[PDB]
Amino acid sequence: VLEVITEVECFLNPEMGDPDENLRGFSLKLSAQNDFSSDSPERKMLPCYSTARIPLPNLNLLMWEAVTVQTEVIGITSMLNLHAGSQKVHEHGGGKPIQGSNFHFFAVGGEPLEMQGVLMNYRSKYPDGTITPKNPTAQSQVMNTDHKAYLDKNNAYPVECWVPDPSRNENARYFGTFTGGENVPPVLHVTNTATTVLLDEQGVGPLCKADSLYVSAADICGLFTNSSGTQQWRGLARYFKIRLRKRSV
Amino acid sequence: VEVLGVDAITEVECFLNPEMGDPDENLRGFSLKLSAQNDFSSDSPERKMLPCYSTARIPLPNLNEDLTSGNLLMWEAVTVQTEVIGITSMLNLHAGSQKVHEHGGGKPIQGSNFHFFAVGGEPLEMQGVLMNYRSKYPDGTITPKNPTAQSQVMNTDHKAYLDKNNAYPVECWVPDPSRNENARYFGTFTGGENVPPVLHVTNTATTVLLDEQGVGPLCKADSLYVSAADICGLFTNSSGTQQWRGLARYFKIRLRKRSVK
Amino acid sequence: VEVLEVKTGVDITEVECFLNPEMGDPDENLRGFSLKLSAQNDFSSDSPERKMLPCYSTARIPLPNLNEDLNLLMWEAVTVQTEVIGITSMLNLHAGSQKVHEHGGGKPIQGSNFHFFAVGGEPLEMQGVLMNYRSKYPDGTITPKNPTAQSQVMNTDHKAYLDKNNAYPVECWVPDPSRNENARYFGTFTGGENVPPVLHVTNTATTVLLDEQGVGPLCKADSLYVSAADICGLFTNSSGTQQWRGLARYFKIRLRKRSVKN
Amino acid sequence: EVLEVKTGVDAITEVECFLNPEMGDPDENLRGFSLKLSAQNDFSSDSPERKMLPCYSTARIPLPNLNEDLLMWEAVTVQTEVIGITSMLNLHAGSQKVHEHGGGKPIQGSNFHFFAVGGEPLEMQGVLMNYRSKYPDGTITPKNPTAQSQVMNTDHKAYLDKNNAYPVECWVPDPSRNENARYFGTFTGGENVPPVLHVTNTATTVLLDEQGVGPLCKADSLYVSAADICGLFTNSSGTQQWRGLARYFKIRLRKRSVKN
Amino acid sequence: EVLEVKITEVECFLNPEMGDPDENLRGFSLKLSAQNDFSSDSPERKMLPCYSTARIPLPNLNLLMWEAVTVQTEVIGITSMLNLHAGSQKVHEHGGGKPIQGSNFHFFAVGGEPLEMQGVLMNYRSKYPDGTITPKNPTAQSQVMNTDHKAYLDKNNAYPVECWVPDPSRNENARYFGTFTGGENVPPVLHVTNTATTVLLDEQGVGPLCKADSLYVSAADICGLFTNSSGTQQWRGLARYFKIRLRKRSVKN
Ligand SMILES: [Cl-]
Ligand SMILES: [Cl-]
Ligand SMILES: [Cl-]
Ligand SMILES: [Cl-]
Ligand SMILES: [Cl-]
């Protein structure tokens, strides 16, 4: 990497499971109380990480360096609809707000996000279309160094199976907050005044290999509680605006 | 709206009223009672049940005697002081609100809330997202045209200017982070049945409107745009019915004269 | 008032005040509490009793005139140290409060709270806003005159000076952000049934009262005004009835002499 | 009164201590707990037992003797934290089950975390929930209180001059005095409040005022004060007791020249 | 003692020691008991989470000593708590499983010697099981501060988290950071980022110095309670990653 502008943007859709053509942005209803010895969750019940590869102007070595990102979760006010489908809070009361466990995560890199597998239950039998830890053992419930993967397929890597790998990701920046619990309030902020700098302490940002920029996200907002009492994950899309400059390699 | 050398500062003050629905003449600042449990396939919210974005265009003094000149002057918005007005009104637990228990006081306003403002030199630009794309919205509202299942996530068709007061339902629209190059917007959504409202007042806080290059919103055709949504939470009537409560937002915006090409 | 330089000399006075709260004080024993809260009055017949309504506290601190000939000198407020007094009194869970469960301790004070202070060179300027414009307020209260539905959002008619102690109900009035050019105010409202009180004491915290140009509130008529509201939450009696509980607020204000033009 | 910091050999010292909590200690085995809490006493007949009332902790630390013809020790920094926060992860002993087949109920609810460093005893102001409370022998509480003692009564001034005597519910640090002390307290009230406690040997509180002057130690004595009521322990029966923990202090001091 | 500075990186994933009640429930404790009288409180080994520790040997440089300058650390697998289909009690009829929630402790340390610990007990009369190292000759004063209870974190899976805390009166040659959050319904809140570095230099710019060419990492990451369908509860813990930058420092003999 030697010394030494353009902007790209993306709306990245969430991958919550989409149990039918009308329920884009939701998961299938949650099952409960499967014994660890017989836990076979359906594909459409499992939120997955989102990713997109963004092609950049080819340059000939000059490389695009990501310098800043602006990002926010899109449609947060949609949760002020308490008239459609949600269980009443009490008799004559309005609908129950989306609430409970949530995960808000994004990454910007010059290559796919590197992940480490960890499982609640190693004996989980994951469905076709999902990519999950291979040859899991009891150690897969703590740290098992076999479970390395690239975030190289959209709507494939279940959020519950994978985390950003802090032992890799030399050429990406990632940020995530997990908040667990049945009554957790969603707290989401919007502003066009907030920028994250992507430069390390030596002043270098993600360098885009094969003229490619990779954005990654997961934005599980909480659980939607139907009138029947059934629960579904709700997700929202994440906007990215990335400022890049030419750097000489 | 009070609108008061080359270093001339104009201060624009205004109190923007909330638009929560106002279901009768006595419940200004409240919505109609919330319905619940409408199947997605038959969800027809009443007009007066839907809080909408508040907005106003504030005309500014004309700056340019000669419209033919190489350079023109524009009002540039440099700072805003803002706060929500009448937050103490929620200490009235004697009127209309369900008792917390037998012999107890009234239930405080609480639950999901949204506190949002914008200051720009053109209308706020908005992106539509829906809980439920099959929602049938009522006459008087402006809501995403020809929504699809993709409207429940991101559908780039749904672009609008916040160009009408009490028309754009908060539940359908967010500020568009892909536009608004000539506006600053700030919002926080806090969801949940029991969320406590937390609101601060002080005449000592100022938000700077200058971007990275030190440039504020530039007021196009001498027009300053203020936008707000202040849903404080849900009021619970003795019956158990719930209504949105909103409050007005004050703005004090300082502007200077910028030369442009 | 044209503001000139700070008058330096061999002479920064400090003044201090403990400002008692005005929660309603329903009898001789219940100083610091309101009357039991009523519930479920229809908006059309809402007549709260005076002793049920917390009011803004205010005191005027008199200062010596500085002018040998009626250029002049005014006292300028530079800083304030302030804190809520007796926060630990809520650790009394043996007196009066409803058991949390059988064989358990008393229920803590909790729920909606408001913590507000101001320091000005003149009375606090307030703006009226009502939950219910049809509320019939009791003798001894000063509340918005000729309210309309618009009084439930913003009605610019409702301007008042905080010119009387224990008269302006907290539920009717907020500091006016469109006035108070000669005062600094700070408030946080936290609403809800089960809100925990969170209160900090420290003698290391100073609020600077100086504006953008380094100018504090000026005591135009040789008076300093301190204003407060400290509703800590609701006390729940064994019976189920609820009362507001308030606590006094301490102020210590650093003053200097400021030159101004006649 | 205050001149230059004196440097030289032996112009700096550090002192440390662990101050035990004073939660009431209802028997020889329940050190660090209170007696079970009563409830619903009428204000007119409120007679709390001594062992039910947590009190402020205080200790005097002697410093190397300095000469008066003035040189004084100046407190510059304090490192402090609450000791034994992980003991609350014992959910097997004595605590009511959260539900059938469940673990014990964690300690939770109203808490107060307070410390002070001064060159004289902490100065306190009295405020009462109920001015008619009848406090027990062995406690020092607001003397001859009135209805005003429920808000602010300026008669209630005391020095924190006795360990395990000044009940926390009766007294606060007096912000109108303590010219020669720094204090820091947080009260969080409510039945379900979670304890939140941080430990780290990398956090330092600076005790210097805006002029760069720390507490000055009169007669070569340093005074530490604390209250760390962590919350309520719920027994199997439903009875509740306060739980407190010790507090560590590490105080760095330097010599300061002063003119009497 | 400590003179001029003369760079190497080491990394570790340290497993949690939550009790591991059977070969399938690695990362969990045995179900919690409740309501033992203080006079008859005999917790099983597998029910007690313990501090984790690893010693990392470094090249023998001989004085010159290895000096720990920075640490990046992260709890690993926080998203696994989004599995609400495996084994958790339903929140209500037709509902999803109950999240892990309740009392949690998140702690780490980097030192040039074993972590120095201080013993404090909920109940001094607690009778601890074989394989655990707990306060010796405890008294009622062991429920507050009893200075007898000093120990080195010198063994992995032995020192129960409920018995021991880092000693603020020692650990001159280590840096430690911990937060305890107690309560029935406390929400786990965990952040991941590869952009966060902790500086380990003291006031004089000296990091921990690796006595006998050993670096010591210590942790406890009790995430909260898992509630089984039956109502029984188990602690859940997760591994902690460490990446430590070290430099050579000249010292006097
Ligand atoms: Cl794998
Ligand atoms: Cl549209
Ligand atoms: Cl009026
Ligand atoms: Cl006294
Ligand atoms: Cl020991």
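Residues 35-38, 45-100, 108-296, in that order, are what chain A shows, numbered as in Swiss-Prot.
Recorded method for this deposit: X-ray crystallography, 1.9 Å.
Backbone N, Cα and C define each Cβ position, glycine as well.
Record note (Swiss-Prot), natural variant A:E158 to D: In strain: MM. The unchanged residue is displayed. Under its natural variant annotations, Swiss-Prot gives A:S171 to T the following note: In strain: MM. Recorded in Swiss-Prot as a natural variant, A:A219 to T carries the remark: In strain: MM.
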C-alpha separation across unresolved stretch of 6 residues from A:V38 through A:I45, Å:
11
Express the distance between the Cα positions of A:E158 (variant position) and A:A219 (variant position) as a whole number of Å.
7
Which whole number of Å separates the Cα atoms at either end of the 7-residue gap, A:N100 and A:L108?
5
Tell me, how many other CB atoms lie within 10 A of the CB of A:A219 (variant position), whichever protein chain they belong to?
23
How many Å separate the Cα atoms of A:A219 (variant position) and A:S171 (variant position)?
30
Sequence-distant neighbours of A:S171 (variant position) in its chain (C-beta under 8 A, six or more apart):
A:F76, A:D79, A:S80, A:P81, A:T179, A:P183
Cβ atoms near A:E158 (variant position) (within 10 Å, other residues, all chains):
21
